[PDB]
Number of protein chains: 2
Amino acid sequence: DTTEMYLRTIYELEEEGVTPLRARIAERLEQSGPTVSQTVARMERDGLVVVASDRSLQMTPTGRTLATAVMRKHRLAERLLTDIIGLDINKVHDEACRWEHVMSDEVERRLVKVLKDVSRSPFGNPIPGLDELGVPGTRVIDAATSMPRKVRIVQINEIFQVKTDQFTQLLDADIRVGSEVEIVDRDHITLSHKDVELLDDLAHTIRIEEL
Amino acid sequence: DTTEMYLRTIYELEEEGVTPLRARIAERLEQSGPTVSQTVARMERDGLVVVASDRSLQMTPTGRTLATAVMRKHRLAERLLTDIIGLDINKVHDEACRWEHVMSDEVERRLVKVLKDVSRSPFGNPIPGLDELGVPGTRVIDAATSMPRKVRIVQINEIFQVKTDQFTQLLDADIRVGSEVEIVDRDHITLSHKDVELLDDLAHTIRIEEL
Ligand code: NI
Ligand code: NI
């Protein structure tokens, strides 16, 4: 389904921290602007995407769920193809781009059993959706949900910190008040600008807003 | 490509010894007669099939080559899915029906390396095309090409045989003068009606024609 290829392309552009504009989508899929526009209209009617006022495509909860599953199948296919089949690594991504459309959930569950590790694709990116498969401003500690979000730093509050080893890590990552960074919760909290895994005191006292 | 699914269906019906009529094709693919007819017309223009005077579809050399490759990919997929992945055996055929369309030759070559044996599918049928992948009347000894063909028995010539252990095997298989049987050459010659692997004396003296 062309729908799956559009949703996965949006997913991938978002992971790369690129705004999912229609022209970006068109260019990545090697499809015309007008063709992309016609497909985006069908996808809005289907409830999978909305076109935001800055013209970027924002996937709905349903659109995002489907996108996520397509990416999971793509990445599990890449692991099968490299770890077990041994297809030349230069061909693995293009093979998996086809296989992601035809792999059942049942095969994915089997792949999770058989593969050594399903943490990441061979190309370094996390395999999403495995839980779904079945097996002032605000303080960063609070504002962080569990999926990555771009936010703006308002206070770092160095003056209140007892532990200071991360001051330089923040500097080396160019995180200052004003920096736009992506924040994430884990099984410990993390900032992206480089990746800084915050100890609790900092996570409790650094503040983030959003425009 | 719908073309691949039509050619593989023809292949499969032929293997089952069924005449590949358009209605049989329609029924197996769960497509309408008129839809099948429109696709067969495109396939004739493309040079992949001819419609014979008995209305059966006869694949051209090119059509047969493509059909063969689709079947090979289907069967290698089934071996991957059962031997390595362990997908529940009741789901393997339907999964492979999708995978046969997206598997590259390069993955098939890898599967030949990794799998224990690629003689047959899990469902008992030979994996064709591996050589292409890269790794009176006439006497039966002569008339047999290397691919199976339906022929008619004209003489068995029992009277000239020194070895007679196969007389009963032929009887048990219902091969008599008049029987329509499919003959095949191997790396030793064989008759099908049951399968009788002929010793040379019989293969040299049994005669076959065709209407
Ligand atoms: Ni990839
Ligand atoms: Ni099958």
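Going by Swiss-Prot, the residues shown for chain A are 6-140, 148-199, 201-206, 209-226, listed in order.
Each Cβ is built from the backbone N, Cα and C atoms, and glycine gets one as well.
Under the DSSP three-state reduction, A:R47 (variant position) is assigned to helix. What Swiss-Prot notes for the natural variant A:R47 to H is this: In iron-insensitive tox constitutive mutant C7hm723.
According to Swiss-Prot, the naturally occurring change A:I165 to V is described as follows: In strain: 1030(-). Here the Cβ of A:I165 (variant position) has 22 other Cβ atoms within 10 Å, regardless of which shown protein chain they belong to. Secondary structure at A:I165 (variant position), taken from DSSP and collapsed to helix, strand or coil, is strand.
Among the sequence features in Swiss-Prot, the natural variant A:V174 to A is noted as follows: In strain: 1030(-). In three-state terms derived from DSSP, A:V174 (variant position) belongs to neither a helical nor a strand segment and is classed as coil. Its own atom aside, the Cβ of A:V174 (variant position) has 5 Cβ atoms within 10 angstroms in the protein chains shown.
Secondary structure from DSSP puts A:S191 (variant position) in coil. If you draw a 10 Å sphere around the CB of A:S191 (variant position), it holds 16 other CB atoms from the protein chains shown. Per Swiss-Prot, natural variant A:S191 to T is noted as: In strain: 1030(-).
The annotation that Swiss-Prot gives for the naturally occurring variant A:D199 to V reads: In strain: CD95/407-. Reduced to three states, the DSSP call for A:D199 (variant position) is coil.
Annotation of the natural variant A:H201 to R in Swiss-Prot: In strain: CD95/305-; the original residue is retained in the structure shown. Taking all protein chains in view, 11 other C-beta atoms sit within 10 angstroms of the C-beta of A:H201 (variant position).
Packing around A:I221 (variant position) is summarised by its Cβ count: 27 other Cβ atoms lie within 10 angstroms of its Cβ, all protein chains included. The annotation that Swiss-Prot gives for the naturally occurring variant A:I221 to T reads: In strain: CD95/407-.
One natural variant named in Swiss-Prot is A:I221 to M, and its note says In strain: CD95/211-.
The Cα atom of A:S191 (variant position) lies nearest to that of A:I221, taking the variant positions A:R47, A:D199, A:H201, A:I221 as the candidates. Every protein chain considered, the tally of other Cβ atoms within 10 Å of the Cβ of A:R47 (variant position) stands at 13.
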